[PDB]
Amino acid sequence: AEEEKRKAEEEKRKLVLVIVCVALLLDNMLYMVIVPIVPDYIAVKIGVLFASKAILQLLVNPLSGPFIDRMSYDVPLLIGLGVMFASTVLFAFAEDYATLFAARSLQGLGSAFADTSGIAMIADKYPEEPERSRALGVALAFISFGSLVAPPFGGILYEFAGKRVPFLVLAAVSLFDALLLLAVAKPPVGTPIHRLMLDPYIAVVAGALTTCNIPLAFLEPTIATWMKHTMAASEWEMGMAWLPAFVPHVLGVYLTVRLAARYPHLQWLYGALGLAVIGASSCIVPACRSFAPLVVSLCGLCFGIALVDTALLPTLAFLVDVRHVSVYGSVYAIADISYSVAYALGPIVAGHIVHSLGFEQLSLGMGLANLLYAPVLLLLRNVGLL
Ligand SMILES: CC(=O)OCC[N+](C)(C)C
């Protein structure tokens, strides 16, 4: 009678959860597999390429906020996966420099239309605290799986085949996922965004996401030359250095979901612990001389970003549910802005800072920026009262 429709609605919930998580996995695969291929095909500006992706993702998101607010979620998710498919097909036969440039900018456009609406859709069909925390935890777990084990197993199959075959196969996989979303999904006025910068705790979560995401923006185009300069830097362990930093991320997301379920007041405290672990994991970086201490420092850094993201995105959706209209367009767009600011300031400025100032000084300044934004989360003792 009723339980038939309830189990059908549970299937329709879990199915779009698995589909959007696989879409996010392929998205982060496509972000992290392209970066060792563009310097092979040359013939600062490479930083102009990557920061152009991030700056186009920055410029679309306030303009795109009302598009997810004023309309539904299935249409921008379909637009996002379609633009991402077109970008991957453009990367399949990207020959000149302008081809790579336009393809990377369209990948940023697909980011702005896909990732924000996907994290909104996962946080829309769970209007309750432990299930929303579990769903966002599994979403960030697949995002971390992509961004932290996909580039080695993409580069391995890049070595002995080329690039024309596997990018077309992976774009066909992404279009297969988009057609499955079309086959099963079957396709109020919200709160504006120009007031949300004057909304203070939204701004606190935005600054915390930016300071959380700043080490992976200022270390991924940076640590590679620091392998050759100081470290022994074997190729198996230079290419696969980010592979062991996956299991602490899943351990951190399980700890954060478990401490968010058993405790409704310890989101922000373990989030400040996450910022503290990010700051300490940035400060350890000069002291490492051999390989495995650097590995465990990167593992601590990914543990910290897992804690911070899983403790603050349900807090962000909770704050939208408390104070404003229950829509999820512009506020995860503020979250994506908080990603794009760090990933825009990263690749251009990091190499010039290291070549001018030094790498130990940059790492200490980054750790001090983390640990001095750590007393900004003192204010979040007044959220669970609401
Ligand atoms: C590459 C990217 O989209 O940044 C978010 C991934 N994360 C949460 C692991 C840093």
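Residue numbers in this text run from 1 along the chain shown.
Backbone N, Cα and C atoms are what each Cβ position is placed from, and that goes for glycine too.
A sphere of 10 angstroms centred on the C-beta of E220 (mutagenesis position) encloses 19 other C-beta atoms. Per Swiss-Prot, mutagenesis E220 to A or K (Swiss-Prot position 309) is noted as: Loss of activity.
In the three-state DSSP assignment, the secondary structure recorded for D309 (mutagenesis position) is helix. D309 to N (Swiss-Prot position 398) appears in Swiss-Prot as a mutagenesis experiment; the accompanying note says: Loss of activity.
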Rounded to a whole angstrom, what is the C-alpha distance between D309 (mutagenesis position) and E220 (mutagenesis position)?
19
Roughly how big, as a whole number of Å, is the Cα gap between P187 and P188 that 11 unmodelled residues would have to close?
17
